[PDB]
2 protein chains.
Amino acid sequence: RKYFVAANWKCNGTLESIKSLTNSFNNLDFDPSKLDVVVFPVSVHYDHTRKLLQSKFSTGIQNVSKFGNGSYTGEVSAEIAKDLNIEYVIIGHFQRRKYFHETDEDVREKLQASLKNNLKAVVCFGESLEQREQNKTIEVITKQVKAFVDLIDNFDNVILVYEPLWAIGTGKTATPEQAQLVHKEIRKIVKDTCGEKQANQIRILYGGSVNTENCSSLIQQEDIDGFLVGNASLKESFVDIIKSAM
Amino acid sequence: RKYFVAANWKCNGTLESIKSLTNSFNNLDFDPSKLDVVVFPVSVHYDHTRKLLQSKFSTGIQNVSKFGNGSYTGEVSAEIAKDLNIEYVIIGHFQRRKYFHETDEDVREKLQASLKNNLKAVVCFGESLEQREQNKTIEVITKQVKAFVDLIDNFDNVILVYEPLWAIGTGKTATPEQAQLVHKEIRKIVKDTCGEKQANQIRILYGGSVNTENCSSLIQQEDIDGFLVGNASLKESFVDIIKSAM
């Protein structure tokens, strides 16, 4: 499995801060055939970010529409992303599910729209504190993965992200050992629906709290193939997180 | 009042098509000191569109976040828009209210954020066919306007849009007189909630079906100050719709 390290800048950035951040990122000498490194700026920052980052960096957007072109004010179609050669999209981030009523069906239809238009997709799922405390982790994760997993047509082009919602903004912390066991179970779900070779091929990223300190303990786990990094990816020290995958 | 002609491209465009259209748009010699003309491209098309359009054309985005900067994956904050000198935002377009569950509360919060960040806002509202048939036009619009109207401090910087949902994709057609009557009631609602000077100052646009054949008849109405144009704004003949307000 080729490691995959992603920067989800979320709703952050100025033209000036991106200029200096991309500069420091560019200073990192890495081989893009040996690991995937993807930066997801805000939509209106895409062109700026793409031009300033060297070609070794992949880029993408943080959301995509389930509808094609047409009367959908505010939406960005997969067709439009394709025409701009936007390589990656994030689908199903917990923040979309939380604040914008994004459902499992929405996730399914966004993945379909993306694959139809040859976009690569980073798909997010994960159980809450209440769900875990009620011992429903597997039930929830199985439901969420099975909502879309049968549609994957290439197991280099879809990347899964486990978001331990139960350990985000709650006071709880997920250990690498705990994360590994969930990752193992996700891969098994992929096996049971898509096949063994397919399960062994697919990247499954950790989408919880990742920083320069814990990144190695996480990526060194057998079934954790990288991360979708949030706040730590807004810092110049993000290069040290990339280094954990080198 | 300064007339205001707006192009809402909705979810449409390629890099090639925008190049061709903006070239045609640039051929029109109008005075931006006497007429406002605003183009709202898809978010990821903004940079491209802005660099191609002459500065006489104002530009904006089709949606804005109700949140500030931070953990809001997929969103564009008013802060980021200000940093990019994005001049205008559309808020509350019926397609966002219909497909993405946007509420009056969302519209209020988006406007508060936009004004705090010195953005100009194009705010949409209007009643369904059911509502009009139940004789509830004024009741519905009064509620929608009062959701946000107290936030307006500068009445040059917020622009209202009447969307006759009853005559959009329904088979019904609004006459310019029927549009005028609603615009007049809207202005009275602003007068009684904000003051007479403010109401005479605020621009109120027609956001129903606008084309080259009906634009003159609409702009001639005393309380219709321009348009938020959809499908017709994707055509080179959109220059003729601008001309009707010149």
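Here Swiss-Prot sets the residue numbers for chain A, with the shown residues being 3-248 in order.
A Cβ is built for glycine as well, from the same backbone N, Cα and C atoms used for every other residue.
Secondary structure at A:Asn10 (D-glyceraldehyde 3-phosphate binding site), taken from DSSP and collapsed to helix, strand or coil, is strand. Counting only residues at least six positions away in the same chain, the Cβ atoms of A:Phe42, A:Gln64, A:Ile92, A:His95, A:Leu230, A:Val231, A:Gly232, A:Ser235 sit under 8 Å from the Cβ of A:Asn10 (D-glyceraldehyde 3-phosphate binding site). Taken from Swiss-Prot, the feature D-glyceraldehyde 3-phosphate binding site applies to A:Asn10, A:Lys12, A:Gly171, A:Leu230, A:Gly232, A:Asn233, supported by experimental evidence.
Neighbour list (A:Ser73 (mutagenesis position), Cβ cut-off 8 Å, at least 6 residues apart, same chain): empty. The mutagenesis experiment A:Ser73 to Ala is recorded by Swiss-Prot, whose note states: 3-fold decrease in substrate affinity; when associated with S-96.
A 10 Å cutoff on Cβ-Cβ distances gives A:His95 (active site, electrophile) a total of 31 other Cβ atoms nearby, all chains included. Positions annotated as active site, electrophile by Swiss-Prot: A:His95.
Mapped onto three states, the DSSP output places A:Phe96 (mutagenesis position) in helix. A:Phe96 to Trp appears in Swiss-Prot as a published mutagenesis result, with the remark: 3-fold decrease in substrate affinity.
Within the same chain, residues at least six positions away from A:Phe96 (mutagenesis position) with a Cβ under 8 Å of its Cβ are A:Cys126, A:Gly128, A:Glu165, A:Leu167, A:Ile170. Here Swiss-Prot notes a mutagenesis experiment, A:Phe96 to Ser, with the remark: 5.5-fold decrease in substrate affinity. 3-fold decrease in substrate affinity; when associated with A-73 or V-167.
The mutagenesis experiment A:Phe96 to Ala is recorded by Swiss-Prot, whose note states: 2-fold decrease in substrate affinity.
Listed in Swiss-Prot is the mutagenesis experiment A:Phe96 to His, annotated as follows: 6.7-fold decrease in substrate affinity.
For A:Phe96 to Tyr, Swiss-Prot lists a mutagenesis experiment annotated as follows: 5-fold decrease in substrate affinity.
Look at A:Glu165 (active site, proton acceptor): DSSP puts it in coil. Of all Cβ atoms in the shown protein chains, 22 besides its own fall within 10 Å of the Cβ of A:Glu165 (active site, proton acceptor). Annotation source Swiss-Prot lists active site, proton acceptor at A:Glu165.
According to Swiss-Prot, the experimentally introduced change A:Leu167 to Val is described as follows: 3-fold decrease in substrate affinity; when associated with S-96. For A:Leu167 (mutagenesis position), the count of additional Cβ atoms within 10 Å of its Cβ stands at 22 [all protein chains shown].
Proximity to chain B, defined as a C-beta distance under 8 Å, is registered for the following recorded positions out of A:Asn10, A:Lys12, A:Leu167: A:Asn10, A:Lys12.
Its own atom aside, the Cβ of A:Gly171 (D-glyceraldehyde 3-phosphate binding site) has 10 Cβ atoms within 10 angstroms in the protein chains shown. In sequence order, A:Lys12 make up the list of same-chain residues 6 or more apart from A:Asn233 (D-glyceraldehyde 3-phosphate binding site) whose Cβ falls under 8 Å from its Cβ. Other C-beta atoms found within 10 angstroms of the C-beta of A:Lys12 (D-glyceraldehyde 3-phosphate binding site) number 24, with every protein chain shown included. Around A:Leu230 (D-glyceraldehyde 3-phosphate binding site), taking its Cβ as the centre, 26 other Cβ atoms fall within 10 Å, counting all chains.
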